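Following this message is one structure expressed as structure tokens.
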Number of protein chains: 4
Amino acid sequence: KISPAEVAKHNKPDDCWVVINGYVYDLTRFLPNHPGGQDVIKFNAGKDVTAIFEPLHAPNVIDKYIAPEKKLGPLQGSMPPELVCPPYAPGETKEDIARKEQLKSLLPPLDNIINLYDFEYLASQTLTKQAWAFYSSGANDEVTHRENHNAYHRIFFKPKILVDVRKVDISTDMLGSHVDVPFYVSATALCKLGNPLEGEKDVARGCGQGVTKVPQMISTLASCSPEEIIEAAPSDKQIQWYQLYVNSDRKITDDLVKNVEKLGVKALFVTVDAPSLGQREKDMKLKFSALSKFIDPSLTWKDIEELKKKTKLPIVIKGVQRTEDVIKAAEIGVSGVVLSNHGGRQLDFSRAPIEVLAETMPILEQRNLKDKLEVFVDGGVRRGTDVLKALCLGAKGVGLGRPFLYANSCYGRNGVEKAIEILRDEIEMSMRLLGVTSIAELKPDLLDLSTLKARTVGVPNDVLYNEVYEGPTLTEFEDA
Amino acid sequence: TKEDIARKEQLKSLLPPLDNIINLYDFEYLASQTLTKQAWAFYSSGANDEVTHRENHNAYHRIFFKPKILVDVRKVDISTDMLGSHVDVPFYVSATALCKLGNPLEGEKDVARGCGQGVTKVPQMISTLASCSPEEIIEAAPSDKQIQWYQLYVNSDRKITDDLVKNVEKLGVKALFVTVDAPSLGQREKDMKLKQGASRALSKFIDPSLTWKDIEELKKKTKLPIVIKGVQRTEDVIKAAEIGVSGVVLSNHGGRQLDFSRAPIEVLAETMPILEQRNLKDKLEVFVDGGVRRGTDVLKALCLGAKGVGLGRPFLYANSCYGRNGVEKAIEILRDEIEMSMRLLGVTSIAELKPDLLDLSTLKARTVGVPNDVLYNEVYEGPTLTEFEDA
Amino acid sequence: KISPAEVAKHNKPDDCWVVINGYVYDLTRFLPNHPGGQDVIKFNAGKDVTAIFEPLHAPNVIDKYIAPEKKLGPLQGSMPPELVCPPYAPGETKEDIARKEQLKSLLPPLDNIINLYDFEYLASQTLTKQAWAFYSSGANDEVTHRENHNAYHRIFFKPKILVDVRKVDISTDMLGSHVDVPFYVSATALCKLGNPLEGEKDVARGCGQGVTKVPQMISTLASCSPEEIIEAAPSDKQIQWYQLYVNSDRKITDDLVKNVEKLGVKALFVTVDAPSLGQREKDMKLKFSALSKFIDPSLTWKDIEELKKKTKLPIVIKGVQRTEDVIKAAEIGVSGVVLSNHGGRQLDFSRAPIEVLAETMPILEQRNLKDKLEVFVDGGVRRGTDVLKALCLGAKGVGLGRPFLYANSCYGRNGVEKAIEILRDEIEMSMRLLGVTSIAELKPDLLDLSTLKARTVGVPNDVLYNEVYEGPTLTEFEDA
Amino acid sequence: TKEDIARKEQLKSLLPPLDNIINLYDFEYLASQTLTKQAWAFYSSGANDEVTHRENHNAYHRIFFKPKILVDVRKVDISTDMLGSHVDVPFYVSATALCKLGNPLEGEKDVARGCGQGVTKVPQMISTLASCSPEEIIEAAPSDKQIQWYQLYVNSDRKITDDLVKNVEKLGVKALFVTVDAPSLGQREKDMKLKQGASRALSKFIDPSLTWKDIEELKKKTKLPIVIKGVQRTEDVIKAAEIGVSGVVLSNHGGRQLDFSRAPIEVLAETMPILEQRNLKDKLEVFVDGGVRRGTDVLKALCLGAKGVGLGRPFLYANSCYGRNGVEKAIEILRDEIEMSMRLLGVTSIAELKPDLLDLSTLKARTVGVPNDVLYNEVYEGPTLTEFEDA
Ligand code: HEM
Ligand code: HEM
Ligand SMILES: Cc1cc2nc3c(=O)[nH]c(=O)nc-3n(C[C@@H](O)[C@H](O)[C@@H](O)COP(=O)(O)O)c2cc1C
Ligand SMILES: Cc1cc2nc3c(=O)[nH]c(=O)nc-3n(C[C@@H](O)[C@H](O)[C@@H](O)COP(=O)(O)O)c2cc1C
Ligand SMILES: Cc1cc2nc3c(=O)[nH]c(=O)nc-3n(C[C@@H](O)[C@H](O)[C@@H](O)COP(=O)(O)O)c2cc1C
Ligand SMILES: Cc1cc2nc3c(=O)[nH]c(=O)nc-3n(C[C@@H](O)[C@H](O)[C@@H](O)COP(=O)(O)O)c2cc1C
Ligand SMILES: O=C(O)C(=O)Cc1ccccc1
Ligand SMILES: O=C(O)C(=O)Cc1ccccc1
Ligand SMILES: O=C(O)C(=O)Cc1ccccc1
Ligand SMILES: O=C(O)C(=O)Cc1ccccc1
């Protein structure tokens, strides 16, 4: 027993007591190391914070990261009614229902989705403002995020013709496993914000339920536990990869890694591009209407060598942003590198991964390192021809984060299957048209790289000249 | 969708007189306002995102002219010789599937009549999937002098093709264009949106198995000159040369087959030097199409080497609002822009269109800009013009 | 006497009789050679066309270009009331007065004009649709016309600092005359459309009335005669230059040239860039709601040599569009060349004259021709820094056509003086700031030419990606 | 213009709490909604057309980063040494004439208090045309530790200047910035529009006669370190080096003096190699300003060689809506973007910002595009997204 007004006593920034599902916790040393930032816990401190908590955390977390002697005994009965926190939906009004009228069956039938951009549109409408902000933002005014997609558009194709492209096969192998498709679902934190009942379990299900099965990378900061997500996988032939942030308390990482090896995950993607979390202003603005110990900021190349000794899964460094570190990764002998800038949510004038890919692969060949490092690419990928562009430049496989978060959010596991289908078909269709019948035949010679560097900022222009100019017009109908 | 009231009132006597149609885009604006959705999506589409479809046109805007002045230009001559025959103008009507969608009554018979009713006889390429029989169409042609060509998909039941070839040859068509850029229907989502896995796009009519050997054999089975339609890289121009065909139409289907496919004019610019260095240029006729909507686009195309240039959609939507007379006028319009521009470049014969009339120095300034800085812009206010007195 | 219904008899395309100020004319052989195109005369043929005629033609024209035996005797009395043509204002409704309410004193006081773009704005509002169309159009969808101005914007500056720029002097000399300013008014056909009472006489007056006097180039197709325009010039120190189209009947040119030498004009600009008139669709569209003998299309370099023999004024070829013809002009030994594309009203993908200027001047130096040809530039020039850019590249002097047509149209002679003032001041002001004190010191080394060639056409982009993307927003006021 | 009701209601208690100001543009959006027209035109202007004014900022967008990963970055340090003194952060407040237009009550005294009230002490450059006396301002400074500099126009009555120098030196200012890019007030038509021939722009305060010799003499007449403010080409950097001054602020006044003046970052990128090749780099401090509105712009500037970067307008409009506290927060905001970015580039000291952290390969892709093809575009319709069911 712990008398509830004695609990509430400690409603302070520093020496914060809070109630989650009956038990009481001291969230004082904890507060500043919280993943999203201490803010949320501060504002709602000294209350029963259970509605904020439950629909949003991997069940395992308190037991896994809070000190045991901070897990304080139970709250006597309950909390005085305005102290049980209503669910977190900042900025949302009674809106929750117009977005649900929108959702309720007004969502077009899944057969009518023609592409990955339809899920986005549908998801910007029916998703909650916290979830839209969180899923869609980029760091800091967002030029690396949009850049990630536009850079694909600086590459055209050189199609071969009168080649018999009757059967086309797009399977490939990634990290020593034969995979059905050359792309994967990249780790995404908090999928229960968009798909509250199932979250990551439904992406596990859509990736392995159909005839095309796709690799799933699970996030260290996922709303579900890995053991739930791997259980929910419907096919023994589907693949799962685990993404790791290494903690300032290295034993916590140590136990996380031995636990996901045993659970069956096939590779470790260590995310190195986020020492400090990136400023995402669309979320910040909503919370009005960077270091912490969870992601240790002192991780160094010596830590990945010691991490190899502790594990038998191939290690992939996720977040490399220049050729110098792709070579460094090849020298410490790790299994592959994901050239990624974290969806343009971290350092904001970072380059487009396809542009770094282009720069790198000629160097790995000059240095005869090309066959000893698998290079993946993500960010910005939205059409099967964007996947073909990265694969012709020699990316081993391509990842997507947001397209799967919005298919899963709007249509759960069948949205994720429908997106896998949409893109498998775009790749295959665009491979006939490009004259090739297998991933192995996708080579740089099918691309025009000549204006890969046309990244222009135009001179500001001329509001008066253009305000007065008047363009030619079309023929007017006699009436209209 | 009940719009048929609006549309039948839009064409019927609200369409401006043919004499008020200044340019090939006017036809497109009026066709876009009157055709049935199903027709507009089929005619105006592109392969998903349509960036090669817009790029096709816009690469013309990367090429600037280098006009000669004080050159006598009272008399200019735009006739040329494409594929043995000698045609009136340097451009043609390209094959547009199912013309009866816009022109229910006469379909592609009306394009035939427009290509030969007036003064100028413009070549017509007949689609294997025409919604009128080759017979109907050839037979509709107004002149012994208008020349007609056949584009052919080769069918998987090859004897269908062998019948079809030998019968069109009977009907006196003057050449064969084997379209080869479509082993699979590109996703034209505009249609889809209104309307087998990645195989709905595969078809029985068009055979996915086609290969240079099939063209080699098709040479040896016909007398007509054969032109591969759909080449998209220099290597295939040089192969169409080594297997001995007549022409190559540098094309990508109107940006409705692969979507980051280069602009044909950008590929011409590069292939033609190679044909000169490999001495095989005089062998091959190289046609170009996609995006030509103005006389000056036609001329950049001829200055670079193209023997003749084709046009799909302008003719298709001229036909759809004004039938053969519309087709006839679009021919006049483009003939006058080509005449007027030559006289403004200081040239008089199509043979005089060479490259040195062209500023090609920014042909590769195909650029994607870096993302607009939304907030700098949201707070920035520009200058303002003067204001009239209110009173 | 010629009985008026006998007149009207011949109301036909071909065998067109028409009445202008009482006398009758046979405008049959004439019709197809008319400058604007036979259309206007056809439509209104066989009537009393005097209101179309009088407010729009140089008084001298009938007597000067019509065959004398085509000048038929007088119309008996008059024309049946609907056959006296109301004034040409195609597309104009009763509109003539809202544009005059606009004009009537609602036109801002001339002291409030800050720049050349204000006259344009004011002129697009109060000008008549025929005159707006005619003044503002370019040939054929208009990329060379807008290009002419934007190309200036591909050149930046390299200012010198801590230079004593107390007194700055901007006079220069052009075609052997010392001129107050480095720019001139370029020939413009029909100025009475915009300034009906005075037309070109008011530009003659504004160029020479003030303390800064500017060269006036008079047009062979001007609403006023040269003898009226030279009489109206208020200063004996102002300069006038004559622009010539040579006719298919070379004696007509022959007499035009000897007449303007005697009238006092100081140079002959022969316009060679218009064998055929350019398609200007904004006018064509209004006339619904190319060769002719007036401008001989067979003019050849041999005709400019024979024209030199006949004249003592310096000859300037106006309309050169490549370096090869600038050298040809230097070889036939003519006095200068105006690199111009006729305001982007003739061949429409022609280059920007500043860009050809840049290309040419290094060649005239390699070929030691630079001091023996004066090169002028026009088209697109709107700010004094655009004039400085052409002068640092070595243009001898810069011309403007539309800025003077819209100052004269809105404010007559004082608009033309105010524009001369506006630009004299922009040049002078921007010459202090650029560290130089005379035109002779304007040299290429003050410019950055490194992105002179950045003429880009971007890849079409991505309507779906951008339709769904949502940008970061600014802080909302508590209310607004 | 009676708006004063609207504006006094706009600031008074509709301005968001300082704690809700995410970035330096927020200040600009709120100042643009509340200042008097006369103030907004004076603060936010540019020399006619304002293309260098927008270009100043946008050239930052031509430079991309090359981050290092797996570099220990728990502890990063952004203090640097500008002009003998050792400052907290690598950036300063630049001289903004007449701060009392936005901040009537305290003018530039409030910027002094904002630059030293909080934790970080940011340098302040005082305008010779400040609307508060040097005395007032210096005296308002909260710390022995905040450093203050004086920018000086030299007056035509040079003894006024000689008095002014010797008295500011008395008041302990730590250096002199002689602004030299303004022998004549650029035409800021925004002001003009609301408000001698090409000589209204000439003034008595600023002397048009200034010349390197005057700087040479001014060296020999003061002890403070002198920085020429307004250099715009490498040659003048190298001359400021040969006449022995402390720094050069690569500047063009905020794009309100010559209007096609290059972007300072574009000129830094070019001058710094030259200073290395001519061995005189360690001699000169090179500051940069114009357009910096984000921490990453500051860092591109430091990676290229700049010793410190200044900012006019952000501080001026932070001061105008929130006075010294606004000035204090804009300092915090930029300090956190600079810290956060270094930790994301894998660097820890300002000395570690070198150039190899920069993708400078498209620094000269300052491009003007060719004219938008109005009609192709007017008739072109793009794809469309899916639609919710209506019911
Ligand atoms: C008992 C200690 C806590 C731990 C160990 C913890 C841990 C985490 C972790 C690891 C994440 C992201 C992934 C996941 O959910 O597993 C997260 C996110 C978050 N936590 Fe906690 N949390 C704790 C307490 C709380 C409390 C008491 C609240 C309520 C104020 C809360 C609210 C949130 C929210 C709302 C986010 C999402 C951030 C965003 O809005 O973008 N957490 N937490
Ligand atoms: C008597 C024989 C005629 C001659 C020699 C002649 C000559 C010219 C010339 C040289 C110009 C341009 C410069 C100038 O006005 O001097 C012009 C323009 C024009 N003329 Fe005539 N003209 C003749 C008869 C007519 C008649 C009968 C009409 C009435 C239908 C007419 C209507 C016009 C119009 C409206 C234009 C301006 C074109 C435009 O709208 O852009 N002209 N004419
Ligand atoms: C909501 C969201 C959360 C993400 N969370 C993680 C994460 O938990 N761990 C990680 O290593 N990367 C994360 N990513 C980024 C990567 O998986 C990946 O680089 C990706 O999202 C690339 O961007 P795309 O969305 O443009 O494909 C996240 C991205 C988004 C959009
Ligand atoms: C409605 C439509 C149908 C087409 N059908 C065919 C066809 O039957 N066979 C073929 O070879 N090309 C077909 N094309 C494309 C070519 O004739 C040609 O590439 C042409 O459309 C060029 O593009 P443009 O219309 O932009 O000039 C078709 C094009 C359109 C727009
Ligand atoms: C209404 C108008 C009429 C023109 N008439 C002539 C003309 O009579 N003769 C000539 O040689 N050039 C003529 N010009 C063009 C040239 O004087 C000149 O190249 C010029 O107008 C350049 O364009 P700007 O208006 O951009 O300065 C005309 C241009 C306009 C806009
Ligand atoms: C309102 C305003 C007034 C200015 N007054 C001066 C001044 O008194 N003296 C000076 O050297 N610079 C002056 N500047 C410009 C510089 O301090 C500096 O170049 C700065 O404005 C840089 O541009 P930014 O504000 O875009 O960073 C002023 C700038 C502004 C915007
Ligand atoms: O990985 C990311 O992109 C995240 O956003 C990290 C995170 C996870 C959960 C809450 C806030 C931030
Ligand atoms: O060749 C084309 O581009 C066509 O669109 C062919 C076609 C015709 C009719 C239905 C489907 C495809
Ligand atoms: O010189 C031009 O630009 C003209 O427009 C020629 C002209 C003159 C008078 C009427 C029509 C065309
Ligand atoms: O230096 C500047 O940029 C200024 O604007 C100086 C100034 C101050 C007050 C009135 C006019 C000019």
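In order, the residues displayed for chain C correspond to 90-378, 401-591 in Swiss-Prot numbering, which applies throughout.
If you're wondering, the header gives X-ray crystallography, 2.9 Å.
Quick reminder: no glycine exception, Cβ is built from N, Cα and C everywhere.
Quick paste of what Swiss-Prot says about this protein:
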{"type": "ACT_SITE", "residues": "C:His453", "note": "active site, proton acceptor"}
{"type": "BINDING", "residues": "C:275-278, C:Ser308, C:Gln332, C:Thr360, C:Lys429, C:489-493, C:512-513", "note": "FMN binding site"}
{"type": "MUTAGEN", "residues": "C:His453 to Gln", "note": "12000-fold decrease in catalytic activity and 50000-fold decrease in catalytic efficiency, with ferricyanide as electron acceptor"}
Between C:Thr360 (FMN binding site) and C:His453 (mutagenesis position), how far is it from one CA atom to the other, in Å?
9
Roughly how big, as a whole number of Å, is the Cα gap between C:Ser378 and C:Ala401 that 22 unmodelled residues would have to close?
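Distance across the unmodelled stretch, Cα to Cα, is 21 Å.
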Near C:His453 (mutagenesis position), meaning Cα within 10 Å, which of C:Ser308, C:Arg493, C:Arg513 (binding-site residues)?
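The binding-site residues passing the 10 Å Cα test: none.
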Using a Cβ-Cβ cut-off under 8 angstroms and a sequence gap of six or more, which residues of the chain neighbour C:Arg493 (FMN binding site)?
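Same-chain residues close to C:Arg493 (FMN binding site) (Cβ under 8 Å, separated by 6 or more) are C:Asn204, C:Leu205, C:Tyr206, C:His238, C:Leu511, C:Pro514.
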Would you mind ranking the binding-site residues C:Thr277, C:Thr360, C:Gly491, C:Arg513 by how many other Cβ atoms sit within 10 Å of each Cβ and giving me the lowest?
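Among the binding-site residues C:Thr277, C:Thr360, C:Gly491, C:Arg513, the lowest count of other Cβ atoms within 10 Å belongs to C:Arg513.
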When the number of other CB atoms within 10 A of each residue's CB is tallied over all shown chains, which of the binding-site residues C:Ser275, C:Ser308 has the maximum?
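Top count of Cβ atoms within 10 Å goes to C:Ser275.
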Long-range same-chain neighbours of C:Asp489 (FMN binding site), Cβ under 8 Å, sequence gap at least 6?
C:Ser275, C:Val449, C:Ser451, C:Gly454, C:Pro464, C:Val509, C:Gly510, C:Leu511, C:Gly512
Sub-8 Å Cβ contact with chain A: please pick out which of the recorded positions C:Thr277, C:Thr360, C:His453, C:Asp489 have it.
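Contact set vs A: none.
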What number of additional C-beta atoms lies within 10 angstroms of the C-beta atom of C:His453 (mutagenesis position)?
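Counting Cβ neighbours of C:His453 (mutagenesis position) within 10 Å gives 27.
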Under 6 Å from ligand 5 by Cβ, which binding-site residues from C:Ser275, C:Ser308, C:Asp489, C:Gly491, C:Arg493?
C:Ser275, C:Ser308, C:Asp489, C:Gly491
Would you identify the secondary structure of C:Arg513 (FMN binding site) according to DSSP, in three states?
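Where C:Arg513 (FMN binding site) sits, the three-state DSSP reduction gives helix.
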